[PDB]
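J.: Below is one structure. I have some questions about it.
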Amino acid sequence: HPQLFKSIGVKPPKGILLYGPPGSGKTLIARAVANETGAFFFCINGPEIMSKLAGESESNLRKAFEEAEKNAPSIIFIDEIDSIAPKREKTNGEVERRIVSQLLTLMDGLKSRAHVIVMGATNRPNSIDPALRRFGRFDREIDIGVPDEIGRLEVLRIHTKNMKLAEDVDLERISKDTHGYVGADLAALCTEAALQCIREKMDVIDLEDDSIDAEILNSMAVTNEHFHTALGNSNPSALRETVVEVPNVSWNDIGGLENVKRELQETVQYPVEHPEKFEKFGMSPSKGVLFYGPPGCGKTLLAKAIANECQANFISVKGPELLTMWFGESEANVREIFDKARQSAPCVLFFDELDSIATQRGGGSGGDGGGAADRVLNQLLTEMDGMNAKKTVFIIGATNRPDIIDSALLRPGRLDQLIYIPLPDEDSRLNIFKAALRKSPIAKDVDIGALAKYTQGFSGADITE
Amino acid sequence: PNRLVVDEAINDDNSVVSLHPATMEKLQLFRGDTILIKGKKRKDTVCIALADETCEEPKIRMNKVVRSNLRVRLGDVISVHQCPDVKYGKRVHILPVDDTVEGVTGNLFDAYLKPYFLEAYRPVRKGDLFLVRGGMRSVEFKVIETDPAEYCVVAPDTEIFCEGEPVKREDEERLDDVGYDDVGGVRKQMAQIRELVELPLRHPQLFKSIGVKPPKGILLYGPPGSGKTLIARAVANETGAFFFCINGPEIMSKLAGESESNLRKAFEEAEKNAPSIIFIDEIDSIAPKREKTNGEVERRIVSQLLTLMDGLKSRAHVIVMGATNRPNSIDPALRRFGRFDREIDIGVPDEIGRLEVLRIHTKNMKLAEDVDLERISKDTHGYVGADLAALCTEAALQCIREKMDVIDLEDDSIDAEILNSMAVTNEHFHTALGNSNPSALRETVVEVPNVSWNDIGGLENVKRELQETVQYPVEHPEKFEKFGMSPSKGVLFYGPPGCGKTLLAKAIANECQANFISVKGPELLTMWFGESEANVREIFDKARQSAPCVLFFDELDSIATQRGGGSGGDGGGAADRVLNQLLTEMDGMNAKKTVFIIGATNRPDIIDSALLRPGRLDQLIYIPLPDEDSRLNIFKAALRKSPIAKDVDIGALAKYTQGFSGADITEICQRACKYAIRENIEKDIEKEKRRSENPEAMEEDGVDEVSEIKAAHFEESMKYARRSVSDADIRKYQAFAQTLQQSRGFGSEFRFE
Amino acid sequence: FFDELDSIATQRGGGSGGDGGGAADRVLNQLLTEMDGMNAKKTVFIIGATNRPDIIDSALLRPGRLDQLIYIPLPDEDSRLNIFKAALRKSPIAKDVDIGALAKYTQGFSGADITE
């Protein structure tokens, strides 16, 4: 329906960039869309183009664009554009520059009236040359991230529909136990489960016989235990990627802390639940907060609970990860975290162990001769001061050592609200106890509130232990 | 007196225009005469002038056809000149449009043009277009040629010929060529480019008489997508010059030897069609900075470009507008004299610039009557023009979102009423802005902050000192020269954190109408860690070009602390790459240049002494914690936007809250609003509970209690009031102030005989 | 004229203890090497200025490179008068004001203070 855009007099986008984890299903989405719209789909693989002889790759690319424009409406998928146009870390040779510039000029030369859309694909947007992301070539960007629990469930149901599953198969359990698993890993898990069923079915089937009884073949079917075994043998491919989801932790799981509950609800819940009236009065809301308290008192639980109460996405970033990436000279990861937190607004960016970086530099104990600021810290301040006031990106910092945190980070405008998290009190300790034993059965002689009453000065970690 | 604004005409005739009678008399024009009208892009047309008393004196009325012929729209200014030399056409060649002729059988001339021109005496000019009505259909026609070869009046005896190929509508649409009005946000740079280019090409005689050499090389650097390519085309089309565009990627994509051939052909043809303009779009690909010279083809092309630029001559009437992202990314050899001398900064557009860009991009769309583009411009910071166009597209897409539910996707046809009912709404723009992303956030923004002395609370001593040190040398420098003594080229702010140092700097900048540049120590630190220390020289350069300016080095002590300063970060001092480069640039500044530099530090005992030496940054001024009136001012400023309960007057609270910084004030207000906010939501929740109890109870017209910020919530907020600065820190600051003061003895003991 | 010769030593530390040890480094060592390599017959005289003499590396003060040490005292009565008149030499002054009288009693004040 181009007539809608023509009447509204707008230019429909040509460039779409689908970045995400490998094997997430990128290539299938484009084909599904093209086949549903009835459009002519022509696929280009980066490896295929780069494998051609010099001069032939350009010919193939131009032929692709030309034919695609002939068969409008048309769709072009530049699978694995990273090979074609990888990030300019080093420009070695002349052919690579020729092909990247040819792609640039071809994208620029295409027109809205041509009815052509170019779905790129890659692993991370930064891995692409920035020149491609300028306006006109590749403007829209979409994040095909790791599927959620429900997403894993649908992927499993899709891959296992054609197989002979048993009536006792519990795919919901597999989905719940599968964390960090991409769709391809789920298909591999299903294949492994079928292979294990074959394992159990080998003893009867003689290998040397060229023919096998049909009854045994019809009797084969995977069982939930086979899926459990396959999961035990399989390996996730995505574990270090920032997971963006709504944790299920609720205030009930949070024990007491009425003062801190009120303070954090004030500072966060309102500016995301009733921002229009904040605008009505118009004063700037707090864009940060810092948690200082004893270790193992449930700071991350508090952050996740406040995120859930607002139905806002929670992002967990630990200081060791940023520290490793800086040590890996990939400090752009910090800007990537900030970017992601921005796109998925409303969000709660939780900087776990903010004092870890300062301690690595020293903080207040005197790691080096001086302060704590470094690459990662300075970049964090720069991104903090550059955040949009209108954006609902609230940031929470957790530290087990407040006397070592660099004062520059505590300056107003970045992270100023400081809230103290005390050790759990009688009712808080009761709540933690029941939560830890909530799943387990206890002897009728034992009521845990009585024990919780007298166990003052003991942290939630001690309760768990 | 012959220039008039274009307006809609009562008569729809294509060859008739209307003018105010007295205006015609001033031009000695009579009704029915043929007049030559000059519009945009040096495109003129001939029309029959009629007197129209309803037309305003400074306005000229004409229909859409003549507007297209003149390449002008409503509000544009066009010139009218007497044309008594229009001769009756002996022969006129006019051809139709390809799409307008489908379904028409016979000679299109006889059907439409023959009665349209017979006895009508309609003037026609080469390339003119018009719409003729006949046989229930309207058919477009374009004039190919006229017997005089300029223009003629088609008479009954005129032989009109329509034997030729039909004119393509899509190619004809290019006639709406870009002009100065189709760009925005670059008014000053637009003037600089228009002057430097259009003047020599249109009026070289001026330069010849003055005996000067007009520049050949112009370099337009800035952020990607800022509209660089449009400015050059607008200029070339307005001067009537032949524009040939070269794209760096296109040239580099050609085979070895072919790129040089294309470049030489471009220069040769451009020189043939003088006056001419050449745009080397994305010159970075052609001549990137020599970080590594790999291969032979790259060197061949860069040297070919160098020699071609050198070999060009002023008499050739050729101008080469380059383009890039940052001047340093270009090879220095290109910036030598003769090749690329002038440089222009097409920076991020300002609030007004964003407003014009939005109005330009949204003019063709069906905007709603409630659209508030000013709000979008105010909320758009760091957005380049291309990002604004993307925002508009996203808003239209969101409107479509809202309009999908009714429109069935499987139906190949969609109702026209729904299509005509579509129109973007302000909320759609808000949603698109929420979803969009700025492309320019780390680029130094150069503008005049609106902060005024009124926003600055008290500080009369510091106010006077800084006005003395800065305001005068930029407001009355001629008399400084009269006496001639060197003015102070620097100053250092030491004081407690969160006391409004940046506010003071911006206020003093605004008082002098001088540009303010905010540079924070973390950015320079990152760039040095990124081995891009040339960024420092870039900051100094920019501050220099935009003089008068106030370069504010925020957290000057951050770098020293990174090295250690005085606390002993490393075993020794604080000097490093960035600091040493800053000193070198400081000592190298021009005395005559009005580039004042301000340094802010929260820790004066750690700053390297070499930086405090006279000639770089010597004036030291202490910024005390806000006093009673200063605290009152900060309080009212923070609550200035918000309503407060009548019971609460904030000056009373400000009076007794000594020793508390402005940041603490801001947080007290934040928490007070926050507690009143909890009160409001609790009242709302109780109302919802009551409605759940009695859902059918009609809501009476009970006056809703005014949701204000009352004194009880101010109490609750101050219960969590903080004072970040202790009396020991102020004791250190006053110890530094005493080590600075050391003034005594001759206050009154000196007098001449 | 090597201005702020002690700047390099301070960057390394000089005598205050920037690093754990002395002040010599790339630039300083190269300066010594070029100093010892100068031609005796060549009329290239070199002057070093330092605001901190207790931090200068002793190797630089060895004979043959830069040995003559001269102390520059704060301006005295006549010196201060000269600096005053030089600073006001370009500007007109009221007849009531003769700057030598002020220069006479303003002992212990450097030329920079006079300029200010």
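Shown for chain A, in order and in Swiss-Prot numbering: 229-693.
So how was this one determined? The header says electron microscopy, 3.9 Å.
For all residues, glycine too, the Cβ spot is worked out from N, Cα and C.
Annotation of the published mutagenesis A:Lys254 to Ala in Swiss-Prot: Decreases ATPase activity; the original residue is retained in the structure shown. According to Swiss-Prot, the mutagenesis experiment A:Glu308 to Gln carries this note: Decreases ATPase activity. The feature ATP binding site is assigned by Swiss-Prot to A:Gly521, A:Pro522, A:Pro523, A:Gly524, A:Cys525, A:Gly526, A:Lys527, A:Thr528, A:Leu529, with a curator's inference given as support. Listed in Swiss-Prot as a mutagenesis experiment, A:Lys527 to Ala is described as follows: Abolishes ATPase activity. According to Swiss-Prot, the mutagenesis experiment A:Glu581 to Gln carries the following note: Abolishes ATPase activity.
Can you walk me through where each of these features ends up in the structure?
T.: Secondary structure at A:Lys254 (mutagenesis position), taken from DSSP and collapsed to helix, strand or coil, is helix.
Secondary structure from DSSP puts A:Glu308 (mutagenesis position) in coil.
For A:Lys527 (mutagenesis position), other Cβ atoms within 10 Å of its Cβ number 22.
The DSSP secondary structure for A:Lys527 (mutagenesis position) is helix.
Long-range C-beta contacts of A:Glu581 (mutagenesis position), restricted to its own chain and to partners at least six residues apart, with a cutoff below 8 Å, comprise A:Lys546, A:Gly547, A:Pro548, A:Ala626, A:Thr627, A:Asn628.
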J.: Under 8 Å Cβ-Cβ from A:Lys254 (mutagenesis position), six or more apart in the same chain: what's there?
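T.: Spatial neighbours, sequence-distant, of A:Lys254 (mutagenesis position): A:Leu246, A:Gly248, A:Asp307, A:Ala349, A:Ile372.
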J.: Which has the fewest other CB atoms in a 10 Å radius around its CB: A:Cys525, A:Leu529, the listed binding-site residues?
T.: A:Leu529
J.: Among the binding-site residues listed here, A:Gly521, A:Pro523, which has the most company in the form of other Cβ atoms within 10 Å of its Cβ?
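T.: Per the Cβ count within 10 Å, the most buried is A:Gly521.
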J.: Given A:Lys527 (mutagenesis position) and A:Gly521 (ATP binding site), what distance in Å do their CA atoms have, once rounded to a whole number?
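T.: About 8 Å separate the Cα atoms of these two residues.
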J.: Once near-sequence residues are set aside, which residues in the chain of A:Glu308 (mutagenesis position), 6 or more away, have Cβ atoms under 8 Å from its Cβ?
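T.: The list for A:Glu308 (mutagenesis position) reads A:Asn273, A:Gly274, A:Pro275, A:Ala349, A:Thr350, given in order along the sequence.
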J.: Which residues, same chain and not among A:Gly521, A:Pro522, A:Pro523, A:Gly524, A:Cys525, A:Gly526, A:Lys527, A:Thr528, A:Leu529, have a CB within 8 angstroms of the centroid of the CB atoms at the recorded ATP site?
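T.: Residues close to the ATP site, other than A:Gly521, A:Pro522, A:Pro523, A:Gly524, A:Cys525, A:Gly526, A:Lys527, A:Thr528, A:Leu529: A:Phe519, A:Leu530, A:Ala626, A:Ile649, A:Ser687, A:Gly688.
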